[PDB]
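Encoded as structure tokens, the structure appears first; notes follow it.
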2 protein chains.
Amino acid sequence: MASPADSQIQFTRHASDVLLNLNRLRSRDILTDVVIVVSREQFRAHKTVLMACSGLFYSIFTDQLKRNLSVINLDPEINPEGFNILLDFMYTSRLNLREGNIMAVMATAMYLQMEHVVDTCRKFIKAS
Amino acid sequence: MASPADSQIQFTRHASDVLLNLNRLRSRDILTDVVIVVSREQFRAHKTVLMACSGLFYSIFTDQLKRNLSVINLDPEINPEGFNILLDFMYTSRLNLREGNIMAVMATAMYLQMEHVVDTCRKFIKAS
Ligand SMILES: Cn1ccc2c(ccn2CC(=O)Nc2ccncc2Cl)c1=O
Ligand SMILES: Cn1ccc2c(ccn2CC(=O)Nc2ccncc2Cl)c1=O
């Protein structure tokens, strides 16, 4: 006895509402379970959201060896501004690309294994 | 120095992709942190997603007194089928309403404090 997801009532704003509420929990540090250290800066997040948005974080936390880490030290060459823009993106679906930050954002998205964002960065370069 | 979310590049499928990947993590029991007990049945979930989708779970886990609970026993009158349909909805944006399940689903959504789903249930009744 079943009901295929395809025949069910679609709530067109549900996914966007969930992501906005996850961002609100991040803003209040509710159930955050990791600190991402990026040179002199620290960013708290939900490992579930990191894994949902990044090949790097997916590959780290899917491994039972690293599943329970509370601190991740990113590569020391990663631009914290680049990382912060992408973390915002993960929690908002909005990507802040500017002439001043495109190379930092693109290099960081390559490291985080966010292929659709890297492609978008290549589109932004083609448009400037 | 800032960039308002409103002037930023919108990824129209990002929120839906995040929610599908959270559902995949739930399907593999990766970083689930609660068991919801509903009479004879048990359902594992992510407290962050429960809080994002339900006034009842928001109010429970926002309280530092209950923030760390690993087990929630729902009211013994809650229909496990009703609960399972709504948990699926939380993780998919798809709501399985049928003549056979509408009253169970609506009663459960009232208990979970999911006002937009209760309203939709009232619309389904008006249409049958
Ligand atoms: C190249 N690459 C690799 C991974 C990736 C992206 C963009 C987002 N993600 C995360 C992801 O797929 N997570 C995931 C996949 C299956 N089950 C659960 C989860 Cl959480 C990417 O571009
Ligand atoms: C009546 N009612 C109450 C709550 C509710 C719904 C539907 C989803 N939610 C969850 C929610 O708002 N969560 C939330 C709010 C602020 N900051 C973080 C989070 Cl996570 C509802 O219909």
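Method on record in the header is X-ray crystallography, 1.7 Å.
Any Cβ shown, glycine's included, is placed from N, Cα and C.
Looking at Swiss-Prot, the entry for mutagenesis of A:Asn21 to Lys says: Abolishes interaction with NCOR2 and HDAC2, no effect on interaction with CTBP1 and transcriptional autoinhibition; when associated with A-116 and 376-Q--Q-379. One entry in Swiss-Prot concerns the mutagenesis experiment A:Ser59 to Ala. Its note says: Abolished ubiquitination by the SCF(FBXL17) complex. Quoting Swiss-Prot on the mutagenesis of A:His116 to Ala: Abolishes interaction with NCOR2 and HDAC2, no effect on interaction with CTBP1 and transcriptional autoinhibition; when associated with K-21 and 376-Q--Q-379.
Looking at A:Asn21, A:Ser59, the mutagenesis positions in this record, the fewest other C-beta atoms within 10 angstroms of the C-beta turn up around A:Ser59. Among the mutagenesis positions A:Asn21, A:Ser59, A:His116, residues whose Cβ is positioned under 6 Å from ligand 2 are identified as A:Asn21.
Neighbour density for A:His116 (mutagenesis position): within 10 A of its CB lie 14 other CB atoms from the protein chains shown. Separation of the C-alpha atoms of A:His116 (mutagenesis position) and A:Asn21 (mutagenesis position): 23 Å, rounded to the nearest whole number.
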